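Undergrad: I have a structure I would like to understand better, so I am pasting it below and will then ask my questions one at a time.
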Amino acid sequence: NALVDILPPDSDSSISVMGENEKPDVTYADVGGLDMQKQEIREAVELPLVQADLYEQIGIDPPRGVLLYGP
Amino acid sequence: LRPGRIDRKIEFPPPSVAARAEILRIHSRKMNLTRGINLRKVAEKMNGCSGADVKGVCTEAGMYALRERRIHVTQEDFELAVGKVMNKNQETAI
Amino acid sequence: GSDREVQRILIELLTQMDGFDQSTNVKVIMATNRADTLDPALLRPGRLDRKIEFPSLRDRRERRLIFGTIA
Amino acid sequence: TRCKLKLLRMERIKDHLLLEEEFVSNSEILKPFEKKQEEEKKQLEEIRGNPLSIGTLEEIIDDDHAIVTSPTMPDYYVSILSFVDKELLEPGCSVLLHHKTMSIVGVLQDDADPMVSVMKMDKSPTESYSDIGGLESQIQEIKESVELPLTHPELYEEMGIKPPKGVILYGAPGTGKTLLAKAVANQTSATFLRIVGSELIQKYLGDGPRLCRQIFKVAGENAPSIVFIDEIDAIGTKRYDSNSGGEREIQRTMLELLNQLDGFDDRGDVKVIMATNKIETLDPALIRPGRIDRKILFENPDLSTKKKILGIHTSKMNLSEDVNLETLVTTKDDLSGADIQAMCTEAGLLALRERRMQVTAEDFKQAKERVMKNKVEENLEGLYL
Amino acid sequence: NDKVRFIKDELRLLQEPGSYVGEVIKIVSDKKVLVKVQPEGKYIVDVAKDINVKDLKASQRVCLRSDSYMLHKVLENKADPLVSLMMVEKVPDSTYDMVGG
Ligand SMILES: Nc1ncnc2c1ncn2[C@@H]1O[C@H](COP(=O)(O)OP(=O)(O)OP(=O)(O)O)[C@@H](O)[C@H]1O
Ligand SMILES: [Mg+2]
């Protein structure tokens, strides 16, 4: 019982990432309606990954966590 | 409230035109402002009830200038924003 | 004991959403079917900020589309 | 001034000398101790070693065995051996086992609880009787049944018969009931337990009956005692759903309140003191006189009693010749004593807003207008029905 | 010469029969300390000649050597239990000028 070495934070994970597996079968052709929630999710999710630099230079903080709720 | 338990009662007004313009000014400092922008004109358009409303119009304008792909927040964005926030609060409270 | 395991998990989940701030990852999306059991510390700001409600009444131009992609 | 400091210096020449003397004689002056205390400490320590594993006693057998259960879990059939008395062994008790062969090496364990913290009080009120003065004869019935059989065992052996038990306090609000209790527990200096009656209703179901059986086992131990159930009216409305209240939770609290105070149990000395403003919801098995003896009835005082009452509160405030003490009393026409106390807290609140540090005739006649406007704004009768 | 003699002795130091984290419930004036091993049950066990029972205060996280549960050192770590409850809640404080107007 001694710490003899460290392991990567990538190694010994609960779940392998799924972004390397094949992509979900649904695409935007099968989304029909709910076009009003579709403009609030392209902003909240998609835009802060590709371009972190638009949020910061204006001075606004991007939305943190996203909740989905309904019937 | 049996008599003699409370010695101070603080009523919290909905926002005055001096009270709504002093909260709006503190948040406006993070946004960019180009010359000509009066923050008193925006503070007379609104009517407020709460200090969540007065901060959410300034927050909505930093979302229109993000979509545009404009670094600076200039004076068209706060015309659209006052129209969305006042229109949103009349459609959840009805 | 089973209440003390549920509860240790949830307390740990708040303290790890805090650390997750200022990383390129868009903070955790999560969903619930009945939003009226939601613990108050979870939904508090600093962890979840956006509440994308999903209507079910919709109008005649947004119901049409749902028919059109299943058709 | 000088009175206080002579005595405080007198107890800091006692504390200093006693600590130096009592430290030196445990580390240098050893003759009635010495050999015999060095042998006894050496024998008990060697024989049981350490670490010692604390256990909990489920049951005794009289042939010197026990079944103890570790709190971790693995049960054990241990032996009672050497340097142990069976006078303290009994269910629930905490024993020391030897971590290899578990034999009960002794009992000395009592580990305080945060459930016996909330019940027991640390307080020592900073008011004593005659800061309640007025309604004079209403504290001179609670002194005939709480204080007086402890102080004179003579008089209640001389008449014979069983002594009184208990009291209920009920009546007009603003008649001081809460400070009346806070005064009969400070005079006697008996072990004063204190519970609000609203903690006996909890979201948990059937947890009521376990909590007040606990309260009375703690109370019986420290006896002689005074139990304050402050606000036993509160059990009449406070509820979280209709089964955490309703007939279900209200019957569980009655049943419990009935057993603790008179049952087969053959209770030791618990005096009970209840504060309340509902007499017509109580169990008819308590206002059965002969649990609870003289009940105390309180009403709004009259104009000469309210002259004694306004003199306790106005010495606090700054004093002037201008002040018209007698004319605040006259005008009030059987108004309670909780207002008289809301008017002198209102005189120094107007005084601070000015930043004038004298309380005079002007600050008291202004503070009476603010106290009569809140109770009178809430009277929406307007034109008398 | 110093370096190859740091490694040879670091091989001895890394071997640990066992060491726990306990916490002081309460002291007793027997020169013994009631320490709760933090997942298990309680054990009363005295101190080593490295520390006094004057230094050990309530709810201080200590070091224990699982060979006979002998207190070695006081452990540096310890959090107030109120710092814990205030933080999982989380509530910002402010100043008077940001609530003004
Ligand atoms: N008859 C009295 N003599 C001296 N002081 C009094 C008298 N009546 C009230 N007071 C003062 O008024 C204060 C407020 O009283 P307290 O809060 O104890 O009254 P209460 O009748 O217990 O109220 P509730 O009706 O809410 O149960 C007391 O703490 C006490 O000093
Ligand atoms: Mg009271």
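The residue numbers of chain D are those assigned by Swiss-Prot, with the residues present covering 53-437 sequentially.
Technique stated in the header: electron microscopy, 4.5 Å.
Each Cβ is built from the backbone N, Cα and C atoms, and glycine gets one as well.
According to Swiss-Prot, the protein carries these features:
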type: BINDING; residues: D:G223, D:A224, D:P225, D:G226, D:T227, D:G228, D:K229, D:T230; note: ATP binding site
type: MUTAGEN; residues: D:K229 to Q; note: 73% loss of ATPase activity
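Are these features on the surface or tucked inside, and what are their neighbours?
TA: Classification of D:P225 (ATP binding site) by DSSP places it in coil, neither helical nor stranded.
For D:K229 (mutagenesis position), other Cβ atoms within 10 Å of its Cβ number 22.
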Undergrad: Near the ATP site, what residues other than D:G223, D:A224, D:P225, D:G226, D:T227, D:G228, D:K229, D:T230 in the same chain have a C-beta no further than 8 Å from the centroid of the listed C-beta atoms?
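TA: Sorted by sequence, the hits are D:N329, D:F350, D:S388, D:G389, D:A390.
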Undergrad: Taking only the binding-site residues D:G223, D:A224, D:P225, D:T227, D:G228, which have a CB closer than 6 angstroms to any atom that belongs to ligand 1?
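TA: With ligand 1 as the reference and 6 Å as the Cβ limit, the list reads D:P225, D:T227, D:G228.
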Undergrad: Return the binding-site residues from the list D:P225, D:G226, D:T230 for which some CB of chain B is under 8 Å from the residue's own CB; sequence order; 'none' if the set is empty.
TA: D:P225, D:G226
Undergrad: In sequence order, what residues of the same chain, 6+ apart, have a Cβ less than 8 Å from the Cβ of D:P225 (ATP binding site)?
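TA: Looking at Cβ-Cβ distances below 8 Å from D:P225 (ATP binding site), excluding near sequence neighbours, one finds D:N329, D:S388, D:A390.
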Undergrad: Taking 10 A as the limit, how many CB atoms besides its own sit near the CB of D:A224 (ATP binding site)?
TA: 17
Undergrad: Can you grab the distance from D:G223 (ATP binding site) over to D:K229 (mutagenesis position)? Cα atoms, rounded to a whole Å.
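TA: With distance taken Cα to Cα, D:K229 (mutagenesis position) is 9 Å from D:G223 (ATP binding site).
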Undergrad: Which site among D:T227, D:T230 has the most other CB atoms no more than 10 Å from its CB, taking these as binding-site residues?
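TA: Comparing the binding-site residues D:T227, D:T230, the most crowded Cβ belongs to D:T227.
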Undergrad: Out of D:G223, D:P225, D:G226, D:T227, D:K229, D:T230, which recorded positions have CB atoms lying under 6 Å from ligand 2?
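TA: Near ligand 2, sequence order: D:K229, D:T230.
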